[PDB]
Structure formats: structure tokens, C-alpha cells
Amino acid sequence: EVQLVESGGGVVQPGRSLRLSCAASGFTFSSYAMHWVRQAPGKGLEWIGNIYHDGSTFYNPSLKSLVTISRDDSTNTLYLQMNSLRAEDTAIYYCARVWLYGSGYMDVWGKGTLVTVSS
Amino acid sequence: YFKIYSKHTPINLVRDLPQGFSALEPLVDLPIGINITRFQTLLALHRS
Amino acid sequence: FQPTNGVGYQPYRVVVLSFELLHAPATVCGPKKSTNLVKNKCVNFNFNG
Ligand SMILES: *[C@@H]1O[C@H](CO)[C@@H](O)[C@H](O)[C@H]1NC(C)=O
């Protein structure tokens, strides 16, 4: 059945890069658009990025140049490159999936990965 | 809209309609939305 | 349709609601959230339309 799993979380120095992976199992990776969302402890959810089958990446206007969304369809995976980490990016990250031939319901969700930045 | 107005009157006249005034209260409005051009009363037989 | 199939081959039940706005009276309306009644004050009243 449908399953999203994530990896790449941990406790890292600020300014060091990260590569968060979202592997999809059970459904064909095409015809769906993939989202990266984060939520901070004590704060609500904040949307990070979108990527489509074409390769069009759309980012939040609030945060610019910090992340890079990279889709791969040979092995049905999604990658996030995070650069110039600040102290405020301690958060739980989620991988989300919307169907391209409907409204923007995010359907099933990832379990989440923890990113803790410290000095 | 099908408006049904009705009034019950206690009379004791034998043959014709009594002469008087009685305004009919609205009883029920029906949202039917259909064409009606003909009607027929329904009676009851007495069997013995 | 089998339970071992993944998402996309699973049976989906679909109900499609279509609305009609013909010259017939609008019998179908939304719910009517009645609030509490306040007296002796200049208020905007809406009683049954
Ligand atoms: C109602 O029925 C009569 C007889 O069948 C017809 O002449 C008339 O045009 C109808 N009216 C409408 C609005 O359909």
C-alpha cells in the first residue's frame, strides 16, 4: 500500500548542508506533485516547496535560496538540499503528495523527520 | 407552489350552500412544480 | 479489486452532486444557524427571510 518514508534528520552544525530524502513506496510516482512542509516546536506548519513531474520547483517567498527540491522518477524518490542552516530551522519535516488532476488535498502524509541545529 | 386553503364550518342547512362569510385559512403549501390541468374527486362506496 | 493491491487499484466509491438552478423553486437550501434572540435593542433582524 501507500507509504512515505523520510531520512536525513539529526543534530547538525549551523551552516552545514543537509540532504533529506523522501522515498515513496506502493504508488507510481508520476502524475502527482510533491511537497516539503516543516513545523517548528510550539509553532504551526510552514510550507517549504513544491516540485512537479516537469521539474518546476516553487518555493515559499518567506525563505529564499536556503533549499533546493530535486525530484527523481527512476527510483520514485524526492531530495531536499538545505544550505546555510540557521539556528531557527530546528523543525519536524514532512513529505506531502497532491494529485495533479484535482484540488490541492495533501492526502497521505509522511511520518516526519527531526532536524536539530546546534552549536 | 400548490396552495391548499381550507375551512371547516358547522352548518345545519339541508340542501343548498348557506349564506354567510367565512375566510379560508391557508392550510398547506406544496412544492410540486408540475403542470396540472384536470382534477377528479374521490368518493367512497357503502357496501352491505 | 484485491486487498493486496496498492493505492490506484483499490476500489473508490464516488458520489457526484450536481445542482440545478432552473425556474423551479429552490427546495434544497443550506442549514439555518439560528442565533439567540435579543430584545429591547436596535438590532438587524432576519426572520424567515
Ligand atoms: C400544461 O398541460 C397542457 C395540456 O397538457 C398544455 O397545453 C400546457 O402547455 C402545459 N403547460 C406547461 C407550462 O407545460
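Chain B uses Swiss-Prot numbers throughout; the residues present, in order, are 200-247.
From the backbone N, Cα and C atoms, a Cβ is placed for every residue, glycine too.
If you check Swiss-Prot, you get these features:
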type	residues	note
VARIANT	B:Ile210 to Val	In strain: Omicron/BA.2.75
VARIANT	B:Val213 to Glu	In strain: Omicron/XBB.1.5, Omicron/EG.5.1
VARIANT	B:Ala222 to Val	In strain: 20A.EU1
MUTAGEN	B:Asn234 to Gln	Increased resistance to neutralizing antibodies
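For B:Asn234 (mutagenesis position), no same-chain residue lying six or more positions away in sequence has a CB closer than 8 A to its CB. With a cut-off of 6 Å between Cβ and the nearest atom of ligand 1, the recorded positions B:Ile210, B:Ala222, B:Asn234 reduce to B:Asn234. Cα of B:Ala222 (variant position) to Cα of B:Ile210 (variant position): a span of 15 Å.
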